[PDB]
Amino acid sequence: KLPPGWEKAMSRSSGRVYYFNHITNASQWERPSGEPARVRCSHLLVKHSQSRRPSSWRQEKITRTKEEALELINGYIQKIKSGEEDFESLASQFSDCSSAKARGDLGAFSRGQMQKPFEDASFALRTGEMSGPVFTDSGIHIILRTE
């Protein structure tokens, strides 16, 4: 069974089986379940000192390490998954991209247009699904596929 990228693994914490996707870095307890020319996604970006351009609208010189960036990402994913905050609200407020202004929505794109890790993750996530941490030269993303 299992769609592209989805595999089974063992939880070291709990000793129950979970499901992870090596392409999108999603993980969940529940069993998940062609490829369209285009998809639509929003995304929240946390840059770090090793980013391509270590600057954003929020912060002219970004100094946080890639480890700190990753902790921030993990926190946001925790808050989104718990329902304490929704995706759009955190992108608007905290994304290190100007796409923040549009609730992190980047519009529709096909393969061949975006940074490959971002693309691969976007095309593996079904409408409504959200990635784990996704690493590009811009920094670390959370991705939501909206169409």
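By Swiss-Prot numbering, chain A shows 6-38, 50-163, in order.
Heads up, the Cβ atoms here are built off N, Cα and C, so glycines get one too.
For reference, Swiss-Prot has these:
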MUTAGEN   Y23 to A  Reduced affinity for KIF20B
DOMAIN    52-163  domain 'PpiC'
MUTAGEN   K63 to A  Loss of peptidyl-prolyl cis/trans isomerase activity. No effect on the interaction with IRAK3/IRAK-M. Abolishes IL33-mediated increase of IRAK3/IRAK-M protein levels
MUTAGEN   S71 to D or E  Loss of peptidyl-prolyl cis/trans isomerase activity, nuclear localization and cellular function
MUTAGEN   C113 to A  Loss of peptidyl-prolyl cis/trans isomerase activity; decrease in DNA repair of double-strand breaks by homologous recombination slightly less efficient than that observed with wild-type protein. No effect on RBBP8/CtIP
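Around the Cβ of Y23 (mutagenesis position), a 10 Å sphere holds 15 further Cβ atoms from the protein chains shown. Of the deposited chain, 11 residues are missing between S38 and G50, and the straight-line Cα distance between those two residues is 14 Å. Sorting each residue of the domain 'PpiC' (52-163) by its DSSP state yields 39 helix, 24 strand, 49 coil.
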